[PDB]
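Quick notes on the structure that follows.
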Amino acid sequence: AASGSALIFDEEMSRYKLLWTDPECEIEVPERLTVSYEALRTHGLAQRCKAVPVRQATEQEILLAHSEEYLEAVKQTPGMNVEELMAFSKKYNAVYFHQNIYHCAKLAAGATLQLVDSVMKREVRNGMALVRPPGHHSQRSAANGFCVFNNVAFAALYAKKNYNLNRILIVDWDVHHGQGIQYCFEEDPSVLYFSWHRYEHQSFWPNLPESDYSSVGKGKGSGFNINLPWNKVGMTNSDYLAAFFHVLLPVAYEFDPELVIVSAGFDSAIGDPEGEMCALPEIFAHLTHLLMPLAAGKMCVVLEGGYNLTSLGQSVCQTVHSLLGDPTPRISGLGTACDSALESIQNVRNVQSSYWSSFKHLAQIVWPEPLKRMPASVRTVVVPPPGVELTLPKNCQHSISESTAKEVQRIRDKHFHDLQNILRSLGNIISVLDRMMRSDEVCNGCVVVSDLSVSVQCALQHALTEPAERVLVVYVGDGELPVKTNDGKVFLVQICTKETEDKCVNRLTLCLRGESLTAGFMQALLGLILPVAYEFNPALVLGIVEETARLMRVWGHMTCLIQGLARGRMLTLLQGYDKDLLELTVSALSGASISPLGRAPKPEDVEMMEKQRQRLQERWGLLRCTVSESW
Ligand SMILES: O=C(NO)c1ccc(Cn2cc(CCO)c3ccccc32)cc1
Ligand SMILES: [K+]
Ligand SMILES: [K+]
Ligand SMILES: [Zn+2]
């Protein structure tokens, strides 16, 4: 029922700055804040967001995560002169203090709680807080690495206290390790902390052994801390996506968080002087998009680092875009994660195995600019059986031109000599694909259909000439859809009930063994289907479901995540009217929140799945989550 996206920001937080020479802190400037809001303003995004005001955090809230004696000593800094401010800062590592910083720290904190409250009160669906100073390095009795108070720690503690939450997921995709967040929730199994970070075998700041993958939490919270150390600079989109598909997402969907909070720092992005990675801003559209099916979309993005005043704004804009539901940009050039990343991913997956199901089976600069993401006027066209009419969210619509109608005549004579109300299915399929591929008006659609074969063929062939350079086809059924995969412009994902050994590397054919069937599907969706689809980079996704064929629990999740491919251009062909299935498909297509899920897959199922990884990862390297054996 919740709508919109909150943007919490206030120019006051840029009214503190470093007052002495120190090359460690020079990079953390007020302009980081004004650049990112200005970038949100320029692209129409901030205007499209519910502005929620900033508040100060109360002392009672600050004591949730900080010690009175630390709070007392910081409380004294607004009265310090500059010589005194330098001395107080030297008691800490990589942090400076300013007469206004205690003020803005309470604002950065309070802005986060505001965001937590807005999201949790259903007043918005998600949101983002542009704040200074950052939080994730801050610890219970010290400032650290530009942080005074742990803004994201507050949010989770505060949502625990005030909304009685049991399961919070913090995703820290900053390039630095959020050690303050690890410390704070180390023994807490209700807060699941994932952080990737530049490590370089402990030689990169903050130089902590606890920053390594060996740290999994302590006491009753072991398994709820997940460190992914990058041991080389220059990580790429393919590395980041591998991290999500083979570590974070599999754990995150199993955890089923009741709320997701992001330490969104963008020093993890190409051009950042500190992070020195190579991921494009566009990756952050997908980072965000891949987590939105969690917690019914209740996601609180919070700003940490990011220091290239140009790499910064672009990644902010990509995050808010996806928060607002705008189409994700296609990521091209994806492939294998580099070997150092495969090493880290391999190790972290292995030490975590004793605690998670998806892994349990292994224990036996100058860049280009990010285009523009025009939101679609009518996001989702719907085409129910003739006569039947349904209730559609405001961004949906129903059904034919003469030009369209002759082409059906054309196709009839050439390919289907024996021809009713199917030449309506065919007629709409064309106009929806025409509306999708031609105009950026309709974005995706769904069409209920009678004959499978005539309709899928006409759909796929009309798409290949649209032009769609490549079509990803995902079919839930047991037949053999007339989809030739010789040319390599078509990849096919078949989810059937009968084992059917695939021969070649442009089909992926899974046969699951019934209670198991949901948790089996999700591991395969995150482990196999999403990595291949993302490497393939289709221009259009073709969804198909057979009348005959427990895939009412997962279709929403798959319909949501598969829209990260193909600018969100999916066309779903449902055989047979099913009020709940159509309503669910249209809901996911149109952008609604996906309701959460909740039994670990059968061992025969994990076994079949990595048969398919083995058979396919030489071609589709984003499938890999171990270092390659070298002959
Ligand atoms: O963004 C952050 N955390 O989220 C963050 C960023 C940097 C620092 C401390 N530091 C400062 C520099 C100056 C070079 O330009 C430097 C260089 C190498 C390693 C460490 C370095 C703390 C936190
Ligand atoms: K991080
Ligand atoms: K924890
Ligand atoms: Zn950082």
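Here, residue 1 is simply the first one shown, and the rest follow in order.
Quick reminder: no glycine exception, Cβ is built from N, Cα and C everywhere.
So that you can see what the record holds, here are the features copied from Swiss-Prot:
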type	residues	note
ACT_SITE	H137	active site, proton donor/acceptor
BINDING	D174, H176, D267	Zn(2+) binding site
MUTAGEN	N93 to A	No effect on steady-state kinetic parameters
MUTAGEN	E274 to L	Affects substrate specificity, diminishing N(8)-acetyl-spermidine deacetylase activity by 20-fold and enhancing acetyl-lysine deacetylase activity by about 100-fold
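Mapped onto this structure are the features recorded in Swiss-Prot.
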residue: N93; record: mutagenesis position; Cβ neighbours (10 Å): 15
residue: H137; record: active site, proton donor/acceptor; Cβ neighbours (10 Å): 30
residue: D174; record: Zn(2+) binding site; Cβ neighbours (10 Å): 26
residue: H176; record: Zn(2+) binding site; Cβ neighbours (10 Å): 28
residue: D267; record: Zn(2+) binding site; Cβ neighbours (10 Å): 25
residue: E274; record: mutagenesis position; Cβ neighbours (10 Å): 19
Original post:
Measuring Cα to Cα, how many angstrom lie between the residue listed as 'active site, proton donor/acceptor' and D267 (Zn(2+) binding site)?
Top reply: 14
Original post:
What other residues of the same chain, not counting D174, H176, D267, have a CB atom within 8 A of the CB centroid of the Zn(2+) site?
Top reply: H136, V175, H197, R198, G265, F266, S268, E274, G275, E304, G305, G306
Original post:
Using C-alpha atoms, which one of the binding-site residues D174, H176, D267 comes nearest to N93 (mutagenesis position)?
Top reply: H176
**OP:** Select, from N93, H137, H176, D267, each of the recorded positions with a Cβ positioned under 6 A from at least one atom of ligand 4; if none does, say none.
**Re:** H176, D267
**OP:** Across the 3 residues missing from the deposited entry, can you see how many angstrom lie between the CA of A549 and the CA of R550, as a whole number?
**Re:** 8
Subject >> Alpha-carbon distance [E274 (mutagenesis position); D267 (Zn(2+) binding site)] in Å >> reply: 7
Subject >> Rounded Cα separation (Å) that holds between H176 (Zn(2+) binding site) and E274 (mutagenesis position) >> reply: 9
Subject >> Rounded distance in angstrom between the Cα atoms of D174 (Zn(2+) binding site) and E274 (mutagenesis position) >> reply: 11
**OP:** Identify which of the following recorded positions, namely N93, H137, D267, place a Cβ less than 6 Å away from any atom of ligand 2, and list them by sequence position.
**Re:** none
Subject >> Direct Cα-Cα distance, rounded to whole Å, spanning the 2 residues left out between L419 and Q420 >> reply: 7
Original post:
So 35 residues are missing between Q364 and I365 in the deposited model; what's the C-alpha distance in angstrom?
Top reply: 45
